[PDB]
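Take this structure first; my questions come after.
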Amino acid sequence: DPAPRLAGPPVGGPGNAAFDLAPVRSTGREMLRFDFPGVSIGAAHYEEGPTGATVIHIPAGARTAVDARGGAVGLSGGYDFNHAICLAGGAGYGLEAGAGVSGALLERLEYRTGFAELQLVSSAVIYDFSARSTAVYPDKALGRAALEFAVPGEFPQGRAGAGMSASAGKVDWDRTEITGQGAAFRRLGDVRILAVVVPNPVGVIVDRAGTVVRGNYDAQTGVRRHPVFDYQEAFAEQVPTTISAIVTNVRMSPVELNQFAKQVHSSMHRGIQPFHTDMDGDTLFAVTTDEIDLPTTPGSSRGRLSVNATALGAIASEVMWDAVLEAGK
Amino acid sequence: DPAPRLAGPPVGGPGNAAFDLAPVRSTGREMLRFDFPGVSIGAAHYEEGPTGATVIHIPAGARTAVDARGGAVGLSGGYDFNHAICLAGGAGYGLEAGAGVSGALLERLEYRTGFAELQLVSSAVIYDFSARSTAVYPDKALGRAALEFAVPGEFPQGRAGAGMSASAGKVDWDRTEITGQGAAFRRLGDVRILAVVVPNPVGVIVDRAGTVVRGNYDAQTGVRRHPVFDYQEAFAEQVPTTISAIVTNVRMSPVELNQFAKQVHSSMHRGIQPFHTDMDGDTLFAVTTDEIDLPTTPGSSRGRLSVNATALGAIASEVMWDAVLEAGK
Amino acid sequence: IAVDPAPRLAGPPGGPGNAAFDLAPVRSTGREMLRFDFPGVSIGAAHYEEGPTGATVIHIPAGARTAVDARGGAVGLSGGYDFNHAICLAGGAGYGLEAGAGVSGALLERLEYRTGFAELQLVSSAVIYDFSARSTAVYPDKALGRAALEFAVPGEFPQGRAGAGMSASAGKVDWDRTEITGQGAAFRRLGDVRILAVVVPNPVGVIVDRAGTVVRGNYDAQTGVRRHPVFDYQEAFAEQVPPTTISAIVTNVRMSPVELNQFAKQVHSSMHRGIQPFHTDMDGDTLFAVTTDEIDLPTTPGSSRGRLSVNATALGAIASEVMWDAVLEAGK
Amino acid sequence: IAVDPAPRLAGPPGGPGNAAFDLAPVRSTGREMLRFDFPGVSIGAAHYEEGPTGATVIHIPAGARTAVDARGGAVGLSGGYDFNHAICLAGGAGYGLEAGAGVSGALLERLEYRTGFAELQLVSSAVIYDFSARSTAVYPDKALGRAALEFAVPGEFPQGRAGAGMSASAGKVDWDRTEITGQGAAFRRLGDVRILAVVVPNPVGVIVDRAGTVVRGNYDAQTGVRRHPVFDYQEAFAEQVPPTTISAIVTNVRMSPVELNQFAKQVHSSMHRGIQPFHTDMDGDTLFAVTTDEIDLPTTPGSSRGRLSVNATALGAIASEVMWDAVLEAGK
Ligand SMILES: [Cl-]
Ligand SMILES: [Cl-]
Ligand SMILES: [Cl-]
Ligand SMILES: [Cl-]
Ligand SMILES: [Cl-]
Ligand SMILES: [Cl-]
Ligand SMILES: [Cl-]
Ligand SMILES: [Cl-]
């Protein structure tokens, strides 16, 4: 039962043109540290929003699967191979941050443009305008800044980057609470799994016991409700987005990687409820650096079908739940 | 903590040609009764398998969305409008049951064949051969029988129809348990929601507290395990299907219905874990009889965004969890 | 081909169904047999005279990686697997998917009822609606699918009114101008490379040759000629709004799942050259792209004819021509 | 069109990028202006001489229901929304998606920075890779997209080397045979019905006319003629294996989401008539089908020209011809 963080009602607010916007390097509430060679993370925000962008930079490039769900997807690129993933606020306007990343990467490549040297950035967005009283959005300059701020082995938890103005629980805006962004990391032997998430759900964040921990908080009661209780009573009366990434170092074929993405994404309906709704633009990127082979056969002491991409997906699903809970903390 | 129902190892077994197969009307462990005009359910099995088929008959026809996930889908038709949904065992061979339904419906239509009089049956299957020691599968005659046995307002819970030899928890077959089929029903005002499920998951059935209730039972310990505990230890050591239907009477557009299907299907990763894996052929049919309008605006005392298809999806997700728990009981 | 200019109007359309008849499968021989050299690939074609309707089965007993491309609002598909031991094409609209169950059951029996997951016999099936072209309600049933498998012959294909093509037809702006088509196949061997195309065109649109001439469908008995449907459509709009094809490519060239899928889409779209309109809401157009995984593409795509000349796209372009030839055989 | 037979080889391809230049947007006028009567639809085209590269923006301020059809292995798409206030087509490969951000930001400013979910300004963008056709690394940036919006003119389209078409090219079996294309548009009014096609063909394949003649791309300077790529591909295989197009249709006819989506697929596939090969792994082919929802189809599909003559499929067939005309304008 954490203390509430109600977003409150928005107030006609100023947009980008009204300000000389200074990027700020986001530090969040605390820094997660981890060991994942070849992966860097940067996060930048404008205090003016507040709104921001979070960039996962994999300079060598990495094979990717994208799983998009719901009626409000805001996606650019969605490539099967990426040098960066850019997550941002600002609704569709915030896809501009990824253009800032792309242009910067072209500069770093000394303006080479061979079809194979193309720098590929996939971007996804949350609508974060109800949670504040301005129209500032992540722009090209903010995406460039997030890339510039990227470093190996660090992630700023909470109100940082794309998570500045993320919020949950939207049966009614009077009960919506600020979330954040979150990350979690596990290493098993040589295997590495990093989960990054920016939950801006219509639904609420739920822990492993089934407790609603963030979103749909009623100030009249002091208690959070699972949305289904509201929905069911609404029917009886009246009749008559989360953007995320997994990054791993395990080699998976295109088909395995795509099904892994679907599996991990669906697993997030455990910690976010409802999820994958028409109201949401839920988008997960599954990224592999293609470093570690799975064994040719899937046995172990733990079972005949225990070491495969599905197994990896189950583990990664837990890392992602932990990240969602970090974002809601 | 229910008593175990381990499937045990399969034993070269006989197939359909070896028997004079008599359809049996499946009664299960108990009958669910409900009120849903225009919907009938029949279930038939062969004791010889044991294996069976469950048919949802909507004689007027109903708009449908199909959501298929994983690497082992076995689907026929997958139509956007159906007179029947046929769920069966027998792996891909059991898709034949749906042909029995289709042919019977043509007969009932007096052999009319105008493109608009076409009788549309969508079928999906589970692989149920590891859970028994024969190669008998649901054939045309069994599908016809299931249709013949269909009645309004009844569903046979447990080991009935397609659920005869369904099983869960397949990290290792020594720990796999027999499930069944399940159904649940809710009425809210005029709104009706029926969930039908045949869980044959690689994963396990999980209740709302997070307890593993069916699948991955270790006879050496007397306890069921969430598969992720096995998977994670397998990695540390070695490196280095569910078919379902919702049926409702609420009018939804094609787009709403499709997103509703996705939402409800993903919600099942709460009660089945892992879910939507490469190993699974998970297929959900969302069917509406298009009887009840939702209101033009989505408000109620419960919230400004409380009465819409997403709301319906959240409610239906709970009905489906209840059905999954019925199947595992 | 030399297409026969003569009309073959289907005519209009209280039809009897399967059990009204003592249905004996007939091995379809069509108008002519195509012979092709592609070890591992057999084709069987069976029909019921009483429809007339039929099924055509491509049997690849090793199993072969497959991509499925389905378009339009009227798809009738079973299985649609990424690996198949057989592809079953049939008449009878959705009822004719039953033929593929006949194939599946027969293959299980041939496998001595083994049911290990790696032993599952996988059949993908697709259908055309062929009831407008005849009075009956007879459809390709499980017996007919089993018969088409039993009748499969290595390296032979019956052109014309045979198997699934027995009551196929084209050009459906008005049924008075619809003509019977058939099924068709074509084959090319280029070096070591083998490409087989099989098609059962039952289009809303018409069959068009490489010169742009409409050669089958939309025959107006009042004019004696076939014109493109667009002329009828444009005249219809000016007046009233005043101010399926099922097919397979089979090749022996190794393609990854991703390459094979995009090859399928390319070849399928290429068929809008020979069938117009195509991929419509009215159509259940479904193409299966199958590779037997026998021969590698070179690791680099060069030749004397260009730096990007030997790759899956190039193979797709070649296969597209084989498919157009098959479409013209069906319409001949 | 009368296509110019003369070659326009792109030539081969250490190129400077955007900030190397003081980049002034130029309003593109192309070779000729198409004028069309479609209230609510404007087109702006802007280029940078220093590329040369550009962007073409279709501005529909009411917003319009859209279906997106994307094919191939090289798609470069932003938004891909089911409802759009603008469509932005650009060069610069994935970098040129930035032009659409310029459009989006400008539209937000025009909306006085209102951000209610029902007020969100939705821009879908798609790109061609046009860097082989020039030395520079200049790409359509946010300023260029904003300029293309600012330059939008109701009912006018600049044909040829203009906007996104400034460095578009066709026929990429070998770059030595690649020719500059352009952008193209065509428009038809039939009764009350309006159909606009816009295309930016940068294909791997070639542009083909209705007679089957290759008219742009794969020009062999050693022969003086263009032949179909398949001749090169087949010769390449015999030797070595021995024994993007971005486009939009815009119409005023009401179509449901399902009809509009299948219309998009039909029209897109129809472009394999005029662009061959098409929908290849090599291509990022993306078509936007947009309806302004002004006029109903009749409730029944009859006319004197047939019982199934007035429906979305019929509209698709008509629109397919408008699109082929646009492709030929681009290649002229
Ligand atoms: Cl929000
Ligand atoms: Cl927890
Ligand atoms: Cl199993
Ligand atoms: Cl429970
Ligand atoms: Cl027909
Ligand atoms: Cl045989
Ligand atoms: Cl190019
Ligand atoms: Cl303007």
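By the numbers in Swiss-Prot, the shown part of chain B spans 19-29, 31-259, 267-355.
We read in the header that X-ray crystallography, 1.0 Å was used to get this structure.
Heads up, the Cβ atoms here are built off N, Cα and C, so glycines get one too.
What Swiss-Prot records for this protein is below:
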ACT_SITE  B:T267  active site, nucleophile
MUTAGEN   B:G111 to S  Decreases thermostability by about 10 degrees Celsius
MUTAGEN   B:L137 to A  Decreases thermostability by about 10 degrees Celsius
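How buried are the listed features, and what sits near them?
On its own chain, B:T267 (active site, nucleophile) has B:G89, B:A91, B:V92, B:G93, B:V144, B:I145, B:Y146, B:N219, B:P220, B:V221, B:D306, B:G307, B:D308, B:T309 as residues at least 6 apart in sequence with a Cβ closer than 8 Å to its own Cβ.
Under the DSSP three-state reduction, B:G111 (mutagenesis position) is assigned to helix. Taking a C-beta cut-off of under 8 Å and a sequence gap of six or more, B:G111 (mutagenesis position) has these contacts in its own chain: B:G93, B:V144.
The Cβ of B:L137 (mutagenesis position) has no same-chain neighbour under 8 Å that is 6 or more residues away in sequence.
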Mind sorting out which of the recorded positions B:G111, B:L137, B:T267 are close to chain C, meaning Cβ under 8 Å from one of its Cβ atoms?
B:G111, B:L137
Which recorded positions from the set B:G111, B:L137, B:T267 have a C-beta atom lying less than 6 Å away from ligand 4?
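The qualifying recorded positions: none of them.
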Can you give the distance in Å from the Cα of B:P259 to the Cα of B:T267, which flank 7 unmodelled residues?
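Between the Cα atoms flanking the 7-residue gap there are 30 Å.
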So which of B:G111, B:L137, B:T267, listed as recorded positions, have a Cβ under 6 Å from an atom of ligand 8?
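Among B:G111, B:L137, B:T267, near ligand 8: none.
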